[PDB]
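Asker: The structure under discussion is supplied below as structure tokens; questions concerning it will follow.
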Amino acid sequence: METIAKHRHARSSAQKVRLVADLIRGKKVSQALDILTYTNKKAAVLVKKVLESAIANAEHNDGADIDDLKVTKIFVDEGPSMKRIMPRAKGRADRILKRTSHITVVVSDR
Amino acid sequence: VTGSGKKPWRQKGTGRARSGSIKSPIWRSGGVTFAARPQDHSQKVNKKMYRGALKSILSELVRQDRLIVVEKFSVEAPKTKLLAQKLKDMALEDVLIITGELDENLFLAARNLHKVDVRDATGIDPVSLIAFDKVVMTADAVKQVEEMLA
Amino acid sequence: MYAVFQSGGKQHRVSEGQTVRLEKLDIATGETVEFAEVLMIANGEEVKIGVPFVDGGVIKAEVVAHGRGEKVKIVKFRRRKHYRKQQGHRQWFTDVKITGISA
Amino acid sequence: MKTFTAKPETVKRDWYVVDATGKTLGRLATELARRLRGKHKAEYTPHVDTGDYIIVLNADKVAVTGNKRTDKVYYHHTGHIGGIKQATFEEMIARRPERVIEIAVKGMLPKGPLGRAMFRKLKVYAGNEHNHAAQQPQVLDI
Amino acid sequence: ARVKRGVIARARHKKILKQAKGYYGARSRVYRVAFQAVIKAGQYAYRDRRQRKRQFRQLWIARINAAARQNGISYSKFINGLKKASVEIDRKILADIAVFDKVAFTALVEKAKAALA
Amino acid sequence: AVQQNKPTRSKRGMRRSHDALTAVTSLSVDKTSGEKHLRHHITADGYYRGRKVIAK
RNA sequence: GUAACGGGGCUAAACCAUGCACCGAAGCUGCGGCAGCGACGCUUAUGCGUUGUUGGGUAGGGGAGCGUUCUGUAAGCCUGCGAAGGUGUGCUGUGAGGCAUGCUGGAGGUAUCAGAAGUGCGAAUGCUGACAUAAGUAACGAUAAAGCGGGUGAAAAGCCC
RNA sequence: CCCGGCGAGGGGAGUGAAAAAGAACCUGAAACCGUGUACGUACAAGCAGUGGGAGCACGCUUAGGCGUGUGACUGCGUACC
């Protein structure tokens, strides 16, 4: 049974979150959670929280039994940008985009 | 277009592109290269071509026996229901019924009848002559359309 | 056990039972054409047209549906010369089955 | 019914042995190369290597014509500084002769990737025997 | 009568991007690039229709020669022969018998060799 | 100095051919407390090789 | 950088002379096809077995058409048994296109013949918006400077003691 | 109701004809970014296609030496205004 959890409007680029996400993909939910705890990227926490929520979602809303779960699917798409300006030298004003992601985790037992 | 004569930015120097009026038809909001004005679409039409046309269309009404002349077409009071009756009676639904001097009741009837329309002889126009399945017309009126077209 | 014959404006090596696509051919859909000038026949031991066409070799086939090939595009485009045209062309063909090869 | 294509996976090949000895390099290369390329059969398929493996032999004794032996060009460039080295024909027969015939038929096979493969089929040798007895090379000429 | 424009426009761009599938990067993604990409594909195939006919004949000739030469005659003479051979006409394509019937071929060389004697 | 043509979405890809993080693998469990922990590191509850060190 | 035969290589695979094969173009021929402009024979609200012939083309002239909005035809016609639009596919047209139909969508669309045009875009350093690139690179704003203990807290180098 | 910081966001439940309407809400194209699968790709040199073309993969019909995708190898080939 699939069962999934996601974080939309995550305040990280995507490129960065993906970096963490690829560490985890297709791992035993257990081994996933470990790889995350000991990864020093702020995306790690962002994605650990999803995995967790997702596992919880599994156990509570469906078959559960977190012993078999795998992160069978994880992919993060890019959310909207918040748009800003950077006062710069000589009156020039620069753009700058604060970027966000939508993290999606899908956990199951098959 | 509501705005100002001011030139958005210099000619040379900013790496941009000429510009000269925030109203350029090519600029966004504001423009319109050949803005319309209100205009008169009336066309002329020679007299002899108007009369010539009508003749040409009566003749064809007649040739398709859509022209069905009667002596006296009229009704007893201003009641669409009444008319609607006569029509049912005469095998009519789309009709012209151009009468001689026009009565008023028959105009008052017929009004709500949508597939039907009554005219006085001197009224009669090109398209409405064509627009209906049949056009009736009384002897009373033919004598008139006669004179008219000569 | 095959033979060769001129029929498109082109030639074809062919054996009985075998279908070939020829250029168009008035012959109505089901009838039987007879190619009566074959330029070679062969089994294990074979017959070349010492001249053109082997003495009495003929070939028989039944037309078998007429058709038009898959469209193709003609593009002409002359750079910088404000010029180009595109064009579509198809190409009738008739298909024959081959029953003959009367040695 | 389209014309035939040799097919890399069904193609035959075959081994041969050629004595370079007195042969005039280049009239020899010319042959090696064409056989090298399969140009003698169902070549008839220029994208497919249909050539035969030919093992050459006694290259050092290859023969030349005119004054070439002492005078034949032979240039090359290391792509460095101003690195253009050159060597005379006899200089080359002197150190690693194999080379003359190789660099020879190479210039005669085509172009790139394919032709480049075709050339691996050719196993030259300066001496008079070779260690490909198992391939059962059949002798030939030109 | 102010005119929408756009559906009839998206029709076209799509028409071109569709002809540009499998083309690389923007060639297959970006109209402005896609177009010039289609047009040349078009021009190449008009050229190459003509080309094809050259290519094969040269394929054929090449292999006729391999075979002729194997039966101890040069392509040139072999053709000449066939030509003199009590008339005796017969596509170069067709002379694929060369590959698929080596005995019918030697036949041909003989007929040819003879008309040359 | 600035680029003359826009780099393909592919070159980005290739440039990034090395960006992948490496997962840890090298953590273990304390013989005396639950406690996973990086090799040669204090466990959170404060253990190291059994023997509860660092009382906090 | 060989670099003054395209290269390999050639003593002929060079020059001269005679000869006969062959290869070779979108030329010429063959088979099928379309059209413009003429004119036979079959036969005219004529198109044809047709038939001779022509069919590179910028500027420019001429001819014939596609499609878009809106008026009428239409109180008709199609449509919640699924309109417009979006996305596939199939067949068709010389093309601009047309028609069908799966998916999506969920309220409008209109044949035909005519009528009118804010009718067709890749370029004007065009206008607006959206989104890429360089790049997870530069930088994070005076080189007066930090260290540790306790705290709160989901988290504390940066707050509080 | 559950994960979470009495968050952000999310999974169920439920309303509803529909949440393939959940408030950034009708339709929801394009550039641009991803996950997944077939095929290709680490001796290969250029407007990236086009002509020929193996192989693999998937559909064929009871084969028939076909359709679709991919595209080793190979001839030709310097974008548009």
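All residue numbers given for chain B refer to Swiss-Prot; the residues shown span 52-201 in order.
Keep in mind that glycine also has a Cβ here, set from the backbone N, Cα and C atoms.
According to Swiss-Prot, the protein has these features:
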type    : residues        : note
MUTAGEN : B:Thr131 to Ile : Does not regulate the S10 operon; assembles into ribosomes in vivo
MUTAGEN : B:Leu134 to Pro : Does not regulate the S10 operon in vivo
MUTAGEN : B:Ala160 to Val : Does not regulate the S10 operon; assembles into ribosomes in vivo
MUTAGEN : B:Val167 to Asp : Does not regulate the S10 operon in vivo
VARIANT : B:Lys63 to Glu  : In strain: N282; confers erythromycin resistance. Ribosomes bind erythromycin poorly and have reduced peptidyltransferase activity. 50S subunits assemble normally, even in the presence of drug, but assembly is cold-sensitive at 20 degrees Celsius
Asker: Using a 10 Å radius around its CB, how many other CB atoms surround B:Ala160 (mutagenesis position)?
Answerer: 26
Asker: Since the record lists B:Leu134, B:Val167 as mutagenesis positions, which of them has the fewest other Cβ atoms within 10 Å of its Cβ?
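Answerer: Result for the mutagenesis positions B:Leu134, B:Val167: minimum number of other Cβ atoms within 10 Å at B:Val167.
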Asker: Find the shortest Cα-Cα separation between B:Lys63 (variant position) and the mutagenesis positions B:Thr131, B:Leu134, B:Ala160, B:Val167, and name the residue that gives it.
Answerer: B:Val167
Asker: Please report the DSSP secondary structure of B:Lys63 (variant position), reduced to three states.
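Answerer: It is coil.
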Asker: If one looks at the chain holding B:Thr131 (mutagenesis position), which residues at least 6 apart in sequence have a CB under 8 angstroms from its CB?
Answerer: B:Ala160, B:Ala161, B:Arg162, B:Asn163, B:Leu164
Asker: What does DSSP say about B:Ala160 (mutagenesis position): helix, strand or coil?
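Answerer: Going by the DSSP assignment, B:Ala160 (mutagenesis position) belongs to neither helix nor strand, so it counts as coil.
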Asker: Using C-alpha atoms only, work out the spacing between B:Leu134 (mutagenesis position) and B:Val167 (mutagenesis position) and round it to an integer in Å.
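Answerer: A Cα-Cα distance of 10 Å.
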